[PDB]
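Let me begin by presenting the structure, written as structure tokens, before commenting on it.
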Amino acid sequence: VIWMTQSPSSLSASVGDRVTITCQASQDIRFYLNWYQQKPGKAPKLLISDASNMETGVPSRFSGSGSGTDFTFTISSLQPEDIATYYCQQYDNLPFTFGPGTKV
Amino acid sequence: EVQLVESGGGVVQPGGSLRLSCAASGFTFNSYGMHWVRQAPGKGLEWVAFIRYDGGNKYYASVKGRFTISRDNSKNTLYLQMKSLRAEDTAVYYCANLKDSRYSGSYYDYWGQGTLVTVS
Amino acid sequence: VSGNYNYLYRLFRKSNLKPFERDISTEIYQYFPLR
């Protein structure tokens, strides 16, 4: 079992600010990390796959990078539509796990 | 359009059992593996179980020994049989097809709406 | 004489290996897996 953690657990930012979320794996996961965004009352939406690949339809303001145990998710410029809980998920091995979730 | 529809939720007593189902349409259900994920009020996303496309190999999370995952590819339906339910199992249960380059090979990410299960 | 620390082995893992399987993961064991 791989344990996942995220930091900060919650952050305060305004529109136009740069937002960064750190995901850390208790185990080396190379580039097998997914990033999800969840709005209240809705199922999670995938934004980034394989650590740094953007999903089709995802705004260019979203990005991410990293490998091994330390991964970063970034919003180059926070929009009013970007208020959600962000999760990282590893699929290097089973069982799959999600992080605690970061509140933006 | 691609849809995943959960049903079979409701309220049960501790020690009881409940069978959930997810009807799939709009995609080649029988070529993909499937996952169950649950989320309790106030908490994050918790992975529960995974089954391969052929209904052969099965994997489980906290639920191993109590929950069983199965599927019927002739009906495009995914099932989760939960026995010996506890208060801690209160959650919204989702069926999903998670993008996975290592095991299932899915190139697309799909989620249902979720069904609420209460144990009390 | 000072000790050769270049060679490492795995001490911790959540499961046993399958025939001719290789694992170079750094998973923390519920510990740093290599010594």
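Numbers in chain C track Swiss-Prot; the residues on display, in order, are 445-474, 489-493.
So this one's electron microscopy, 3.1 Å, going by the header.
Any Cβ shown, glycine's included, is placed from N, Cα and C.
Listed features, source Swiss-Prot:
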- C:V445 to P: In strain: Omicron/XBB.1.5, Omicron/EG.5.1 (VARIANT)
- C:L452 to R: In strain: Delta/B.1.617.2, Epsilon/B.1.427/B.1.429, Kappa/B.1.617.1, Lambda/C.37, 19B/501Y, Omicron/BA.4, Omicron/BA.5, Omicron/BQ.1.1; Contributes to cellular immunity evasion and increases infectivity (VARIANT)
- C:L452 to Q: In strain: Omicron/BA.2.12.1 (VARIANT)
- C:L452 to R: Increased resistance to neutralizing antibodies. Decreases HLA binding to NF9 epitope. Increased binding affinity to human ACE2 (MUTAGEN)
- C:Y453 to F: In strain: B.1.1.298 (VARIANT)
- C:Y453 to F: Decreased HLA binding to NF9 epitope. Increased binding affinity to human ACE2 (MUTAGEN)
- C:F456 to L: In strain: Omicron/EG.5.1 (VARIANT)
- C:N460 to K: In strain: Omicron/BA.2.75, Omicron/BQ.1.1, Omicron/XBB.1.5, Omicron/EG.5.1 (VARIANT)
- C:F490 to S: In strain: Lambda/C.37, Omicron/BQ.1.1, Omicron/XBB.1.5, Omicron/EG.5.1 (VARIANT)
- C:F490 to L: Increased resistance to neutralizing antibodies and human covalescent sera neutralization (MUTAGEN)
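Of the candidate variant positions, C:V445, C:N460, C:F490, the one lying closest to C:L452 (variant position) when CA atoms are compared is C:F490. Taking only the Cα positions, the spacing between C:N460 (variant position) and C:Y453 (variant position) is 14 angstrom. In this structure, the variant positions under consideration are C:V445, C:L452, and the one with the smallest number of other Cβ atoms within 10 Å of its Cβ is C:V445. The Cα atom of C:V445 (variant position) lies nearest to that of C:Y453, taking the variant positions C:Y453, C:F456, C:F490 as the candidates. Sequence-distant contacts (6 or more apart, same chain, Cβ under 8 Å) of C:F456 (variant position) comprise C:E471, C:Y473, C:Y489, C:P491. Spacing of C:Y453 (variant position) relative to C:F490 (variant position) is 11 Å (Cα to Cα, whole number). Around C:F490 (variant position), the C-beta neighbours below 8 angstroms that are at least 6 residues distant in the chain are C:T470, C:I472, C:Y473.
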